[PDB]
Protein chains: 6
Amino acid sequence: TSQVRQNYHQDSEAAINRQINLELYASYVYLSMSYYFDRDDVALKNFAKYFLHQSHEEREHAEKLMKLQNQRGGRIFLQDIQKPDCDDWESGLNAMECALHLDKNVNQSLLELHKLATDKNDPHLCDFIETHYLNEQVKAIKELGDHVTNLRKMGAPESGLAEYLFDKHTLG
Amino acid sequence: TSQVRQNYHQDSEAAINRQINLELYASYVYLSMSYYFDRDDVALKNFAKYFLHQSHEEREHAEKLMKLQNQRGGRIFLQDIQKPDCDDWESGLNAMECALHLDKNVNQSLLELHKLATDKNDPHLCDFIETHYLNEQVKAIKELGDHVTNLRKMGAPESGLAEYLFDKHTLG
Amino acid sequence: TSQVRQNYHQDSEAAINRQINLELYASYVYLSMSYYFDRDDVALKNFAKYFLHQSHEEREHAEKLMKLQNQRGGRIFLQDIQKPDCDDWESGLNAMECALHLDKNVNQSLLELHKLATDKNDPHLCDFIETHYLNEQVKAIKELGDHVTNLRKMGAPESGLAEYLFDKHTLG
Amino acid sequence: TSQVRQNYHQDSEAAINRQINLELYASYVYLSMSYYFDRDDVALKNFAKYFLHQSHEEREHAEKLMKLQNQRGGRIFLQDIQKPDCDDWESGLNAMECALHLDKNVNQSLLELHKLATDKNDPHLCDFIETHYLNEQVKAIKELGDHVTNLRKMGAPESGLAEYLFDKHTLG
Amino acid sequence: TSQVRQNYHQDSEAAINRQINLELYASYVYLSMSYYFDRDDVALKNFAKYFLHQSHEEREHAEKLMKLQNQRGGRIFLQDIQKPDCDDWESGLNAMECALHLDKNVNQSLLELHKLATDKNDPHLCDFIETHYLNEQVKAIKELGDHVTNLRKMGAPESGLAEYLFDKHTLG
Amino acid sequence: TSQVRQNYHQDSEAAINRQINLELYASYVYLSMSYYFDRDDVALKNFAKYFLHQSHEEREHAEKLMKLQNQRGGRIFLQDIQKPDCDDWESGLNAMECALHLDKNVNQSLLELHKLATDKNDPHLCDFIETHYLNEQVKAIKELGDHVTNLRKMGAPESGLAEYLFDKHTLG
Ligand SMILES: [Ca+2]
Ligand SMILES: [Ca+2]
Ligand SMILES: [Zn+2]
Ligand SMILES: [Zn+2]
Ligand SMILES: [Zn+2]
Ligand SMILES: [Zn+2]
Ligand SMILES: [Zn+2]
Ligand SMILES: [Zn+2]
Ligand SMILES: [Zn+2]
Ligand SMILES: [Zn+2]
Ligand SMILES: [Zn+2]
Ligand SMILES: [Zn+2]
Ligand SMILES: [Zn+2]
Ligand SMILES: [Zn+2]
Ligand SMILES: [Zn+2]
Ligand SMILES: [Zn+2]
Ligand SMILES: [Zn+2]
Ligand SMILES: [Zn+2]
Ligand SMILES: [Zn+2]
Ligand SMILES: [Zn+2]
Ligand SMILES: [Zn+2]
Ligand SMILES: [Zn+2]
Ligand SMILES: [Zn+2]
Ligand SMILES: [Zn+2]
Ligand SMILES: [Zn+2]
Ligand SMILES: [Zn+2]
Ligand SMILES: [Zn+2]
Ligand SMILES: [Zn+2]
Ligand SMILES: [Zn+2]
Ligand SMILES: [Zn+2]
Ligand SMILES: [Zn+2]
Ligand SMILES: [Zn+2]
Ligand SMILES: [Zn+2]
Ligand SMILES: [Zn+2]
Ligand SMILES: [Zn+2]
Ligand SMILES: [Zn+2]
Ligand SMILES: [Zn+2]
Ligand SMILES: [Zn+2]
Ligand SMILES: [Zn+2]
């Protein structure tokens, strides 16, 4: 036991390690999606830049959780970062839909981490999750839903015109 | 009777109080319309910003009428601000059409206030309505008609492409 | 059900809609109080500016709750904004006392919204209420109590000298 | 009972008064430690400046809790500030170890204040403790542990070379 | 005995330790007085800021005496800082009167420290007390007497108008 | 087959996909090493920053290879990123030694990619590997060897003084 460890349940330490993996995984999904749109037969550069930015943000969230684990005197245990479910993401709309589903899955996990923070009477961890994770996750989910809606209303994915215009006018 | 009251008919005082309510009401309609377009399943951010700006302008018109009531020595009597007729505004085109109908209704009321100013030989009130209300109301009505026309010519509301492009290129 | 809705109880959605109305109502009370002090037979311009600023802040709080409702995938349902209880606010001291009572009522409602957030295990909503509402409400309540106390210690409301000097030296 | 008091348990008011004392006490410990290192026979000026800065920060935390007590309508009751346990702090390493133990004791007390905030359904107090106290306390504890570790790894306290170099390279 | 100790009587070392405590005590009195005026039922913000500034100055005087003790090779021995005599300071005038009585008590003690400096033929200590303490103490005493006089001439404490105006026009 | 694919062997496409994985893996090793040194019981902040910078650089090298794969009309196939061999890196010296061994392994793989570029008469790929990878890999290897040597000459790992001073004077 760390000299700094105080009020930090073994279960919370483990939950943080699982969330770190999940953030790295989301980072990897977004990186895959980014370079899918960089393919010559897809060629949507702002979709590509958009998901590359999300990939970097996720990796930074993983790092912030690593920082928190060490601040509390927990021990970081890293796991493999699983390859994404898809190599080929089909369309702008489908990738945005997958991103939305991914981000709701990460949120659910973050909500479970918070419930555990409650259960274990760990208000530091509760504020950490609340301040740095829950609202950003809600804003990202809202933004991704906004994007899915526009793309669908614009006629994506059948309309490659729709995705091209959304790439320029929303993601540019 | 106020120490400042001069040439200010009881009927005009009451008409100003009704116009104040009507401006607050228009402010409320535009606020409702604004956040309709901020929904994740509508997601037209410039329609949302556009109507939020109109909402603020109406509230400021209400305040200017309150100022005028007190300048003339009338007494402000406020009434409930009725909720808008719709919670769901359907489309960009429909909201613009509703706004146009709303603004022509506010104008009619302002014209009636002016007729009453004439009837009561109140040139201060007549100039107030003329300078600060009638031309702005005419410009807003013209702008809203311009918008309705474009949206219709672009294929709105069936074309969600049309509303999306109008949101970017006119309201952005 | 919204594509973005996650961990958002029906009861919380409804509580947010009631809080939106209550913020618009507070905005309306402060607007009424503002223009009361703008009357020629009251004539306290800094009391008027003070309450006009509070009116604008409340309206902005309503808007932020509307934003939150949409972020979480709830549906905004607006209600009439009731006219304030008074048309005539009597004095600086009485208006400040009414404001203090109003702000403690809004706070109670916000505390109930937070209890419901707890009950429903909704930490996003809990942080929202905590970060953006509870402390500002506490600071406003403290400021209003500070004002009521000074006015009373200065001899308000019997002393119109007291209100005049407080208008200049505190609210100016 | 204060005109501003709302949702503020007698037990919470008393807990805040105990935390105020504990912050003033920590301020006093750090001040004592500061001037120990300013002695001619110790002479570690950056250890001295470091603890003087911590002393000032604690006093500022006490003041912020006093502010909070008054904001909520509680009544401040001050107690003697006890002299620190030691007049002579032995070494850089020992003072850092004592500081770490002190800061974990203050944290435990802050965690108990938060539990009480939970028990009493006082979310304003809960956010106050969370935002302004719990994370700063965690960062300070982490920093102090980092320092203790370096000093020990460097051969402190037997090595006066170690403390001298740490004073220059970490605390300078 | 310190390698730097020269011409420094045991009695002077002890007198400095008693003066350090007395400065910390004055700091504590002024802090208590400060937050008394920050109460919602007192609400004199410039009285509060005024005494907070005095509290900080006293603490800095304590620190300067600690510095001097170490410069001369004396050993700092800290004692409890006693809680102030009052929790409730009654009025602006009464707090200023208490401050004046406090500052004359600190001065008397400083004069006794100087007499002892004379008795012990310690001109360094004599100049220290003279340059850094005696004139500042005289100016503070004069300022506090000036304040007490104005407040009394203005009708304080019965006139809460008087304290309110003095707070704005002298302490602001 | 891509419309842009020219002179790009199936074996080279696959080799690029293996190198992408290996760069992501190196990024992960360096991230693990970074947060090891951020632990309270290790506490070498410049070792931590150093390896965090290397982690970011590797991830950027992976991204540049993804870019190249798409430029040539190859198809990106991502694989799991394996967790590093160690959770606990022991010391500054040991981590630097592991980094050096890692970087020589990545280099060997890059040399094999280049041999394959030669074998397949792919001069674009050969220049890519040469310009953007081989010299940077050589400089990194040289720098890591320089670090290992200093740490060993300084008495690391037995001397925690040595690692502490190297952290300040070389990595700071
Ligand atoms: Ca919070
Ligand atoms: Ca002199
Ligand atoms: Zn994330
Ligand atoms: Zn990073
Ligand atoms: Zn796998
Ligand atoms: Zn995310
Ligand atoms: Zn919490
Ligand atoms: Zn929580
Ligand atoms: Zn209008
Ligand atoms: Zn306004
Ligand atoms: Zn109605
Ligand atoms: Zn209008
Ligand atoms: Zn006219
Ligand atoms: Zn006319
Ligand atoms: Zn509000
Ligand atoms: Zn607004
Ligand atoms: Zn009504
Ligand atoms: Zn309010
Ligand atoms: Zn919470
Ligand atoms: Zn809560
Ligand atoms: Zn503290
Ligand atoms: Zn301070
Ligand atoms: Zn004691
Ligand atoms: Zn502390
Ligand atoms: Zn809470
Ligand atoms: Zn809490
Ligand atoms: Zn050095
Ligand atoms: Zn003093
Ligand atoms: Zn100081
Ligand atoms: Zn005592
Ligand atoms: Zn003094
Ligand atoms: Zn002398
Ligand atoms: Zn002398
Ligand atoms: Zn590399
Ligand atoms: Zn990148
Ligand atoms: Zn594995
Ligand atoms: Zn490398
Ligand atoms: Zn070549
Ligand atoms: Zn070659």
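Going by Swiss-Prot, the residues shown for chain E are 6-177, listed in order.
Per deposition record, X-ray crystallography, 2.2 Å.
Note: Cβ is positioned from N, Cα and C throughout, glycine not excepted.
Copied over from Swiss-Prot:
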type    : residues                  : note
MUTAGEN : E:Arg23 to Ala            : Abrogates interaction with NCOA4. Fails to localize to punctate lysosomal structures
MUTAGEN : E:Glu28 to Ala            : Reduces iron binding and oxidation rate; when associated with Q-87
BINDING : E:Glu28, E:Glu63, E:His66 : Fe cation 1 binding site
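Long-range Cβ contacts of E:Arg23 (mutagenesis position) within its own chain (separation 6+, distance under 8 Å): E:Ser114.
Within 10 Å of the C-beta of E:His66 (Fe cation 1 binding site) we count 23 further C-beta atoms, all protein chains included. All protein chains included, E:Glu63 (Fe cation 1 binding site) registers 24 other Cβ atoms within 10 Å of its own Cβ. All chains included, 25 other C-beta atoms sit within 10 angstroms of the C-beta of E:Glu28 (mutagenesis position). Rounded to a whole number, the distance between the Cα atoms of E:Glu28 (mutagenesis position) and E:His66 (Fe cation 1 binding site) is 6 Å. Cα of E:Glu63 (Fe cation 1 binding site) to Cα of E:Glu28 (mutagenesis position): a span of 6 Å. Close to ligand 16, meaning a Cβ under 6 Å from one of its atoms, is not one of the recorded positions E:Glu28, E:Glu63, E:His66. One way to see the shell of the Fe cation 1 site is to take the Cβ centroid of E:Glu28, E:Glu63, E:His66; the remaining same-chain residues with a Cβ within 8 Å of it are E:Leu27, E:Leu29, E:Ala31, E:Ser32, E:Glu62, E:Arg64, E:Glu65, E:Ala67, E:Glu68, E:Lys69, E:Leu70, E:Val111.
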